[PDB]
Every structure is written in structure tokens, then in C-alpha cells.
There are 6 protein chains.
Amino acid sequence: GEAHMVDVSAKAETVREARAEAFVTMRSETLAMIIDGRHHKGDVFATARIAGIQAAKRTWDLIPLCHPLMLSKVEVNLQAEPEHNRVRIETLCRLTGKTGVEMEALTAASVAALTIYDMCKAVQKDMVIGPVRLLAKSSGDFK
Amino acid sequence: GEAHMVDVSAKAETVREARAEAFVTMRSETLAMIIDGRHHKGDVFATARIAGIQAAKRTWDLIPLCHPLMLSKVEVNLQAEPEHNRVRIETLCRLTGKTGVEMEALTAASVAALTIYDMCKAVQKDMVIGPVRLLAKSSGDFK
Amino acid sequence: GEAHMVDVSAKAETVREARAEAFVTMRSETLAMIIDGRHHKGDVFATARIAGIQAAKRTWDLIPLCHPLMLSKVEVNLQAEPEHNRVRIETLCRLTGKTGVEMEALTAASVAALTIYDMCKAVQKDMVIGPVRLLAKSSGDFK
Amino acid sequence: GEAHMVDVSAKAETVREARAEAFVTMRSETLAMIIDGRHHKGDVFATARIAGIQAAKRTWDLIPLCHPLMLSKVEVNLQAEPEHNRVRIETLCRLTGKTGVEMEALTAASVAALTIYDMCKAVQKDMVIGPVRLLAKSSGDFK
Amino acid sequence: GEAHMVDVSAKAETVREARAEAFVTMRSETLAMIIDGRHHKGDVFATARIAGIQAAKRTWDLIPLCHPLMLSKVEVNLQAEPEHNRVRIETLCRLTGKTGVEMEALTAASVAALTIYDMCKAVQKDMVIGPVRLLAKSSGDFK
Amino acid sequence: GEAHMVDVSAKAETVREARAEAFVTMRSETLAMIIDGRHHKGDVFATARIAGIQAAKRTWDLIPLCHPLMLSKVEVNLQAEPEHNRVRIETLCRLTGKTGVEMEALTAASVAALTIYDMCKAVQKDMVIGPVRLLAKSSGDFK
């Protein structure tokens, strides 16, 4: 009746992959400062990218019932969308194994988004993170 | 022109606090299973609560330019909202120091939300996390 | 003449498993509070279970000469034994590899036991942890 | 009704300290090898000492509801007791703060004991760890 | 006769600081690629900077007898020196406490240097890291 | 144009290995104290050895674009060289996989060197670490 992860012993090896997205909504001046170049913290996108990559590799340590796993590839892409007053985060994780990497992609997108928040905090106190969701995973889902 | 955290030496000691919220939107059956009792993973809320608390304490390790800090109190509350087909997460962090704890509260809410996602994954592939935002921080902001 | 781990290169892949047990001895009132429901800290068993699972995954980081390894399954079961004024912890770890998982099962049982201690500390200052030992490992040993 | 750590804000600063003990019981040949000098793994005591010290500093990360805290001193002492076919572990933790360090001393003793187990595993499959308990903490308790 | 850290209880609070330097020597083409812009890995300096900052905060976890400590400021500066076929790393750590931060500055410089190495590996197999040393610490030393 | 690790999916499995070296230069009295036996910190070599081994296993967490990987063997050897007023560190890492272990060997040598520095700090303020470089990796390079 309480937490207990599932066995992945008999699941066979395969090429797994997943992609997620995240958004940080902010004021025009706030985003403008990211493009211009930046807040007193430094390179916003570069720092969020690295944070997201490191976080993906530590997903097994942050999510109690996830399994550790040898990530073969992690990508974090950031794109300013001034027309929407926000930043778009897209992530990609891949590996050869049994277990999929949906949580690793979601975690990398979430932590990238938190890092953008951190670097812009002083300038705006009501930035909103979301939505955060899967785009594709690999039957399976795609986008 | 690149990442460089700010000095907190001369900032004085004070009682800092911050509260954040997060939501995980899902299908009725999915939420119903959390209330009933649960998915094959186990106690959803109890596991998300612990994940969120542990994550708050590791915020300095996940967010590159955050400073380590002696958290005096962390709370993660979860509440099923069947009328909205979603789960509400509310967090609270507190400590006596100079630096505020806005990122710790946000990170605990985000990781709690990721853990709910993880425990329900198998049942629904299009759950959405968000919004994720501050409610209060302590001038300052309140809610 | 000093620390140096052994090579596991030529060892072949196999289905490894191990089970351990641990006990926390306490006063009747202390255990009664775990059953009733609880100390001011919260759900004792649920929290000890998660701690134990997370600890098993970090065994390679806590024990200097252990090797990192892709755990396929970790279980932590807790059972109140009022007739003996104590809590029984039983763990199970499994994976497909060369290296066995005796230390992972032992570490998960030890940390679960420490967490029970932590949640009950205020109520009793002389709780005792032990014994802590293997039950089964997989020639090999069984119980 | 679920996990929630207590607030340590208003608790005042003080000199805290705690001592714990742990024992690993084994066969004469096994202990003899520790004294002689050692198993194929290397210096048993030296490795267990370091593991225990590092573990004490990470107690806040292993025990969900513990608070992080600036340890000012950690000691791990090991002593072969051939007359009892076992190893005795005694630990000491100290710091200036509000929160006591009972869990840090207990965790350092437990991980030291696990490391002794690890280094001797191959030679004996039924070593037993325990008891593990406090000796002193600082009203308070003493020994 | 074995590892045992010293007590920092009675040491008084003060403003501590330390600066270190590190160098990575390489071929002209290799450095040229860092300036131009880069290897297939990405922004070399930006990534080394973040790695170094994160590493400084984890020094207590990497160096067995160091004490954890609330860093108030960490800086990692990188500068291409084409005239010497190498990269210069300069770091700065600061905090208010008893314990100095010489190891944190040295560790941030070392890990920054390792990250530069990592990003350029494929292009040159004989890059050399060093020297790595203190410049200033705060009696005390200066440069 | 920013950090992005490469895919290791299609790379095939092989026996990888790498060796690195590091040196810590110091005064005769300082080295003499390591040989004699030691500083107030304890066993210098034994502590540096363990630090280096643990660090190798955490290389993926310290170097942003490295991939996690199941180390099958890590060795850290230390040798006093009184004729040169310095300590020589030689490391060896090995595993069966696609990715090589050059960074793991380099990181273990660097952290071993930092630990020697830490244990001798009080006695000499101008010790120098370096050079730090590969000796062999496995076409490939050898020494």
C-alpha cells in the first residue's frame, strides 16, 4: 500500500527517447534584458542549458521511484519568444536500455525553467513557469 | 558578460520565508486512482511530499548561481481537486539569514509535481504541469 | 597496502539479488505512536521506506570501494512488532549485471532504520538499531 | 497527517554534541585479516573512518526530515576487539547551532560499519552489524 | 594516527576570502577553436565557469576533511592567452565565518580546468593542466 | 552555438581504460611530515586515495557534458619523491562500454592532489599542484 518501484529486469534493450517543453512567462523588459545582454547574473540561456543537462543526469536522485540510467544524449534548447513575452524550453533525452526517459526530459526542462527564473528574479517577482509537458516519447507518443 | 553570482556578505540577518504553488492536470480516472488508493507505485502524495522536501534542501546544487543555506523549515502540502481534474501543490520554506528562499520553495513545488507525474505516468501520457509560481515571499510580495 | 577496488570487467552478466533485515527497538508508547497515527514528524513507515529506497541507489557514493550499478528493483518493507517492542525492516534489491547487490540491500535497511530513529527521537532517547544483516544473496546464501 | 519537519527558527544558538557507537561481529580469521594487514580491498579501518566522516556531512541528504547543518567536528574511531570477535566503532559530532547532532553521529557510525562489512564481505557472508545507538548527546544524555 | 578533522568551534567569525589560478596548455588550433566559436561541445568558457562555481559549493563533499560552509560569493574568470598557447583560470571565493576558503577556490579552479580539457579533448590528446595554486588567502598571503 | 553533448548510442561496446598523473610540489619538511607520520589531519596518502576514487565515480556530476558510466575499476597510487620535493599521483580507470574514461582518470588524479594539499595546508601556503595530464588512454595514446 506504499511506495514500491517496478522491476525492469525482463524488459529487453531498446533505443529510448523523449522530448519535453517548458515555458517561462515574463514582462517585455525582463525578456528584453535576456536578449541584450542580460541581468547582473550573466548569460541566462547558457546557464539554464547547463543546469538542465546536469539535472537530467540526476533525475534518479530527485524522483524517488525512478531508476538510475546511462543517458547517451541530453539536449536543452532555449528560444526567446518576444511576441508572447516568454521563453520556450525544449529538451531531448536518449539512451539504449529498457526504461524510457520521459522523466529525465521533463526534469531537464523544469530545472532549465527554474534557472531562467533564478537569473531574472530581481527584475520581476511574478514570472510564471508553465506549462511543462511531454512532446514525444519512444508504441509511444509524438509531436 | 557571463555567469557570476552576487555577494551576500553585507546583507544582514533576517527571518526569510517564501511560499509557492504548482498544479498537475490529469484525467478523472488518473486523479481517482490517487484518491483510491493508488497506482502500482504506491502512496502518491506521501512520496511527492518527501521528494519536494529533499529537493528544497538541494536547490543550491540544482541551480548554478544559488547559494547554499540552512533551511529551518520546509513544508509540502498536496490537495486533490477533482472539480478541476488536477492536484494542487503548495510549499513553504523558511530560515534565518540574509538570502531569501524563493527558489527553494519553487524547486520543492516543481519536484513534488514531477513526482506526482512519475507515479501516474503509466495511466496517462499527457498530464500537464503548471502553472508553477510564487504566492508569497519575505519589502516583499504576499498572497 | 591501501584501498583498491577489484576489477569486475571479466565477470559475466547475471541476475543478481539480495535481501537484508534491520530492527529498531523501542518503548511500547513509542511504537504505539507509530501505529496511531504518529509523531509530529508524520508518516513514519512511508518516510523510512522512501529514505531506504533512495539510499540503496546512492550506495556507490556512500561506500568508497563499491561500484555504481543500474538497480532494476528496490523494495523496503516495514512491520510493527508490538510483541517485541520494535520495528522490523526487510529490504530487497535486484539487477542484471556482474556485481551482486548485498551492500545496496544492507544500506537501504540501515538508512530506513535511521529514518525511523529520526522520526521517533523526541519521544525516546535510547532506541537501539540492530541487528542489521543479510538474509539472502544471489553459489550464494538464502533464508 | 504526513511528513513535515519542525521549525528551528526560534531555538537559540548553543554548543551541540553527540556520540554514538556501532559494532560489526565476525569470525576470528576475518578480524585477524583486518589486523594483519588486510583483505584484498586495503586498509579497512582507514577506509571506514573516511566513509563515516563523509556520511555524517551528508546526513541531511540521507534522512528526509533532517536539517542541513555546519558540522564543526566529526570523529570516527575504530577498535578491533578480538576477545569478542568484532570491531567497535565510536563516533563524535559537534557544532555551534540550535539543532543537535544525534543523527549525524548515528549515521557516521552506521556507514563506517557498512564499509567494514564491504571490505570483509568476500571472507564472511554472515557478519552482523549492531547494536547501533547513542552514547551521549548534548538537558541531555551521557555515557 | 589516521584521518581526523580539527574543531572550528572556537575560532570566531570573520570575512574570509581566497583566490586561486589554473592553466590549461594546448595547441594553437585548439585554443583558436575556443576563440572562434568552438568545438562541437559548445561554449567552452561559459561551461567551464559554471562547472567551477558548482564545484566550489561541493568542495566539502569532494575533500574528506573539509567542513561544509555557506559560500557568500564565488567567481570564475577565464582568459585565452594565445601568446602562451593556453587558457588562464582565476577564481575567487568569499564568506563570513571562521574557516577560510582556500580549498573552495582551488577546487573551483581545478574543475574549471578539467571542463576546458573535456570540451577540447577530441582535438588534442596531450593538453596539460597546471600549475594550480593559490594567489591570495584571507595574517594571510596575497598576490 | 552553446553546450550540447554528443550521442554515444551507436559507438559499440569495448574495454576502455585510461591512466593519468598529478604532482604536488612542497617543502622538504612538509613532505617529511607526510612520511613520518603526518600532519594533524592524519594519514595523508590513505585519505587522498579514497578521495580520488570517490571523485572518479562522480566525474559525470562534476563535468557538465560528461556521461554517467559504470566504472569497473579505479586505482589511485601515491608516491613520495623526496629527491624532487613532491608527491606523485598516478591513477587508473577501466570499464566495458563505448565512452572512454580519460576524464575519470584525470578527475581522480586532480582530487587526490587537492586532498594532499588540504592535509598539508597549515604547514605550507605555497604548494603547487601540477602538472596534471594523461599518460595513456584506450587507436589511442600510451606511456
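Chain B residue numbers are taken from Swiss-Prot; in order, the displayed residues are 11-148, 152-156.
We read in the header that X-ray crystallography, 2.0 Å was used to get this structure.
Quick reminder: no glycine exception, Cβ is built from N, Cα and C everywhere.
Among the features that Swiss-Prot reports, active site is placed at B:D128, with the record citing sequence analysis. Around the Cβ of B:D128 (active site), 26 further Cβ atoms fall within 10 Å across all displayed protein chains.
Counting every protein chain shown, the number of other Cβ atoms lying within 10 Å of the Cβ of B:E114 (mutagenesis position) is 29. Annotation comment: Swiss-Prot describes B:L75, B:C76, B:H77, B:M113, B:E114 as substrate binding site.
Where Swiss-Prot documents B:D17 to A as a mutagenesis experiment, the accompanying text is: Loss of activity by 70%. In the three-state DSSP assignment, the secondary structure recorded for B:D17 (mutagenesis position) is coil.
Where Swiss-Prot documents B:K21 to A as a mutagenesis experiment, the accompanying text is: Loss of activity by 85%. Counting only same-chain residues six or more apart in sequence, the Cβ atoms lying under 8 angstroms from the Cβ of B:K21 (mutagenesis position) belong to B:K108, B:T109.
B:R26 (mutagenesis position) has a Cβ environment of 22 other Cβ atoms inside 10 Å. Quoted from Swiss-Prot, the note on mutagenesis experiment B:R26 to A is: Loss of activity by 80%.
Every protein chain shown contributes to the tally, and the Cβ of B:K51 (mutagenesis position) ends up with 20 other Cβ atoms within 10 Å. Quoted from Swiss-Prot for the published mutagenesis B:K51 to A: Complete loss of activity.
A C-beta separation below 8 Å, combined with a sequence spacing of at least six in one chain, links B:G52 (mutagenesis position) to B:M129. The annotation that Swiss-Prot gives for the mutagenesis experiment B:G52 to A reads: Reduced activity.
Cβ neighbour count for B:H77 (mutagenesis position): 22 (other Cβ atoms within 10 Å of its Cβ, all protein chains included). The DSSP secondary structure for B:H77 (mutagenesis position) is coil. For the mutagenesis result B:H77 to A, the note given in Swiss-Prot is Complete loss of activity.
Under a cutoff of 8 A between CB atoms, and with a sequence separation of 6+ in the same chain, the neighbours of B:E112 (mutagenesis position) are B:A28, B:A30, B:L144, B:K147. Among the mutagenesis results in Swiss-Prot, B:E112 to A has the note: Complete loss of activity. The residue drawn here is the original one.
Among the mutagenesis entries in Swiss-Prot is B:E114 to A, noted as: Loss of activity. In the three-state DSSP reading, B:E114 (mutagenesis position) counts as helix.
According to Swiss-Prot, the mutagenesis experiment B:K147 to A carries the annotation: Loss of activity by 90%. Taken residue by residue with DSSP, B:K147 (mutagenesis position) is part of a strand.
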Assigned conformation of B:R26 (mutagenesis position) - DSSP reduced to three states: strand
Greatest inter-residue Cα distance in Å for the substrate-binding set B:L75, B:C76, B:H77, B:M113, B:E114: 13
Other CB atoms within 10 A, centred on B:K147 (mutagenesis position): 22
Neighbouring recorded positions, C-alpha within 10 angstroms of B:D128 (active site) - of B:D17, B:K51, B:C76, B:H77, B:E114: B:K51
B:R26 (mutagenesis position) versus recorded positions B:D17, B:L75, B:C76 - nearest by Cα: B:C76
Filtered recorded positions - B:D17, B:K51, B:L75, B:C76 - keeping only those with Cβ under 8 Å from chain A: B:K51, B:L75, B:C76
For B:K51 (mutagenesis position), the three-state class that DSSP assigns: coil
Unmodelled segment of 3 residues: Cα separation of flanking B:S148 and B:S152 in Å: 7
Residues from B:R26, B:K51, B:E112 facing chain E - mutagenesis positions, CB under 8 A: none
